[PDB]
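Enquirer: Sharing a structure here in structure tokens format.
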Amino acid sequence: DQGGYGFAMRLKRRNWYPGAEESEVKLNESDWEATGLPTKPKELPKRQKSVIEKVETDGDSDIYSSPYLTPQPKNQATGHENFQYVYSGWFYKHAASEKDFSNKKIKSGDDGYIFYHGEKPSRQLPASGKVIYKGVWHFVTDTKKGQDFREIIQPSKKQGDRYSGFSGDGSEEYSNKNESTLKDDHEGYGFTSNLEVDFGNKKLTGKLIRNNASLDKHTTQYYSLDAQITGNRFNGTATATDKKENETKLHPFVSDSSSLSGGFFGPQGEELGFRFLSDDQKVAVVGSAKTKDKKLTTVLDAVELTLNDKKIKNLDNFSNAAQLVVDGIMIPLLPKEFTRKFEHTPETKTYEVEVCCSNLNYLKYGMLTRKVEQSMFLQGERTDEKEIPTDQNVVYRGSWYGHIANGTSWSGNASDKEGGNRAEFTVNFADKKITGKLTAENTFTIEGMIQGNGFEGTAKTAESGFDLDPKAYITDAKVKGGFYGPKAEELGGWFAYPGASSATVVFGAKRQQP
Amino acid sequence: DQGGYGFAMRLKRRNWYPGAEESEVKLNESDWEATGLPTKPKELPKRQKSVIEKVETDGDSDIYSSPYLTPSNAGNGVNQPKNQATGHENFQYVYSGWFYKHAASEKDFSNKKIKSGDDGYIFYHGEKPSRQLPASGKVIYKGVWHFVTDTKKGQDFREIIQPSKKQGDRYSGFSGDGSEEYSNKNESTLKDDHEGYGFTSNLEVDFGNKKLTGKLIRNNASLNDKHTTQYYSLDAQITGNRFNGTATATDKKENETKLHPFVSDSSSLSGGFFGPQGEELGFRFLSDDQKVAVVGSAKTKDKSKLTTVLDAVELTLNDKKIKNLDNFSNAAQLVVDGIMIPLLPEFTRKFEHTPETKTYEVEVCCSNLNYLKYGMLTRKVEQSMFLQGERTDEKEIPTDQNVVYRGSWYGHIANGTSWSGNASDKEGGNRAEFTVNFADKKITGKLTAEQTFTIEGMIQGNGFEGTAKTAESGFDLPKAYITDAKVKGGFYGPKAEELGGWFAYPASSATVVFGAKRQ
Ligand code: NA
């Protein structure tokens, strides 16, 4: 979707002051909150935790949270419990009532959040095969006067009416979360998720169930899931398994959702997080799942090349070339005209960014400066390896940002004109062969082999030295890159030297046509 | 208990008018209704049926009832459910079950009343309460049982009734609800450990020790390993043709959360035996927490020395004929024409009574008798004598070889003109005396008007039989003559503190009831 490390949704409490009563408080897409990057996924998300810390109590000040979270119920899919990258769950307080009679506000009930968050969003995934993910899921409901969800939460405290139904409520007493052993057909403890991810076809399906207390089949299914995978993200729908027919509907899971979204985390996407909001705005869900406890394709490139030390770091990215993720904050690259330039301060003081180009849509590259640090960056969404064209002669044209020196330093931005930085590449896909040239003043020569949706080769200053306007002699510099966008219209790469002349360069070119 | 042909309990519907809402409606002992004696036990009880007939509907007017019941005066759909204990299904004397309508909602805003849900009854009723039972042995009875619950806001019983319509909250949970979908009542074959279809009862009656035990279970839908669920065990003492005791909720746990209503014991199990030798029975109870009422019925296997537990007879004057009366093992409760006439509000007594034959006139004796009552009964005009008593257990029959009993008798005799004489304590009026040799199984005595009769007989178990005769000589009012009068009687109360009997004849007639007390 619009990408992020995580999302949280707060419980609602309904005003029941007589004469100024809200009959209902619905959930809204706008209610979703970003969590930010967690240092430790097992801990509560910091922004929302701080909110709850300040929530007033009167008799019980503790924060209660999902049992596997960092402060004897269980909530886990057996064989799939050792999360390292992604956590979902809930936390709350027995919040004091708001009793503001002269402003006509009375509110009572728990206050808290459901959430998921993760670290290390994936840049590679299995190339093929169907893989089973299991884990947990959580929910929070709207509030409506007279409403109860007695099938899921015993309504002695007006859960669903005065404050949201949620999966952490003390009266959620129909799951097996407190039992000591499992029935033969239980998937685990409490509310659990089961997803089948088809990396071959870039899609996934799943089921969200409750494992039922034993006091006849022991689970109940509330949703099935369907989603398309794009890069490290996925988007789709949730289908309510029991909606309204012969029943008056004793639970909140009665409407489909068209807003299922999530993403993969970890080295090869072995964990995932997701959320959705029901179309009738009655229920929000978050969840997490992982491969069983213990060949790849690359879906994106996102790198930072630091000048001062010529070093190259991987950046996080949510499979969106136009969204630059640095230091856990998200910097957009298009203003909701070749190249571009601007600065940005969140909430390092400010970020200065120069980005190219206007004609590129799956690939962005340029300059990044913190304040003072300076780096180049490149990020792109790789084309599916199965979409790599077979054409034997393909020309790409564009530019590049350059920083090089054997004595004094030369720096040159990218440009469309005139004798400024220019790049050209000819690719023989059939041969798995790639070559091209970068010129400043009319010089590097690059040979490489294509592998899947990526390439790898060398860049040399040739013979001998370059200019510095003193000869810089770079030869056998490792060059890595990729093809971005559908059907590989855009391509990009970078190189650092060494692995008395230095060099750091990002470049990107666009495909032509007869 | 207090005896009767049957009992019914109505479903509750909770008021949910906002602002005037009942959060709960509990069941009460006072909610039990007498059914009266059914002409045909397979039919619905008439009083309660009439109530349900008048219950308003708006879309579906049918009365739904237990599958083995007579639809009678009422229809169905998607229907072949069963509710039966296999091998024990051919009831003739006693039926239990339920009947109901999809009642219209009461929508009376102007009286702040909103009520919705089914309206109906559970019940059992029987005919021919037993005057004899097997003398000994343990006997298996099986059958069915039914329940109705209280109503409470937010409450559901999802383990027994799928709560889509707020069963247990807006209207009573009950065993006939359309959403009782977890029993096997609709299945076509039985698992090998099912006792039958739907909710069934299993009782072991120990006639030797005058007690019984039992189990009430559900036979579960097959949707490995066991296919029934037990909700109660039962324990009761038998007294005459009645039994009383307790029900014990099988799963009350402690910690709950209790998805069914059967969570509390009951100290009010009561029922009775029906049929020639008590081969069928009916029972009811109300849970101590007033959350559930149960009724049921059971019978010996579908197709033995007997003991007599009571005598209850009517001797009609005009035709000198003798009919058995129904009785619920209670000497002080006179049951005639299906209605119950109490006999205690001073020797003898007299009074009249009209139920709801115009009125009944009764003269009853005596004040010192507690397991035996006898006197005059008149309908309006018909006239009869009656006697009824609770027999002493044959095993309690004393061995004493010389025992005197003293009392009186009511007399009606004539060879020409008629002589009638009430019973009395004094003076030369009717007086009776008996000497009994239990060891000899021998009994004799005399009735005198002041002239007399003389009775002799032998003793079989807890009853006696023999003959009575005038002096002949003759009698008074002019003389009447009696010879070889057929005499029947019994011993009543613990260790036979009491005894009584009667005779009819058969140009002289005679009809006499008598009762005496031990000295
Ligand atoms: Na009755």
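Numbers here mean position along the shown chain, with the first residue as 1.
Quick check of the header: X-ray crystallography, 2.1 Å.
Even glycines carry a Cβ here, placed using N, Cα and C.
Listed in Swiss-Prot as a mutagenesis experiment, A:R150 to A (Swiss-Prot position 219) is described as follows: Wild-type binding to human transferrin. For the mutagenesis experiment A:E172 to R (Swiss-Prot position 241), the note given by Swiss-Prot reads: Dramatically reduced binding to human transferrin.
Where in this structure would I find these features, and how exposed are they?
Expert: The Cβ of A:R150 (mutagenesis position) has 21 neighbouring Cβ atoms from other residues within 10 Å, across all protein chains displayed. Mapped onto three states, the DSSP output places A:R150 (mutagenesis position) in coil.
Using a 10 Å Cβ-Cβ cutoff, A:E172 (mutagenesis position) registers 20 neighbours.
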Enquirer: For the C-alpha pair, I'd like the distance in angstrom between A:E172 (mutagenesis position) and A:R150 (mutagenesis position), rounded off.
Expert: 9
Enquirer: Going by DSSP, is A:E172 (mutagenesis position) part of a helix, a strand, or coil?
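Expert: The three-state answer is coil.
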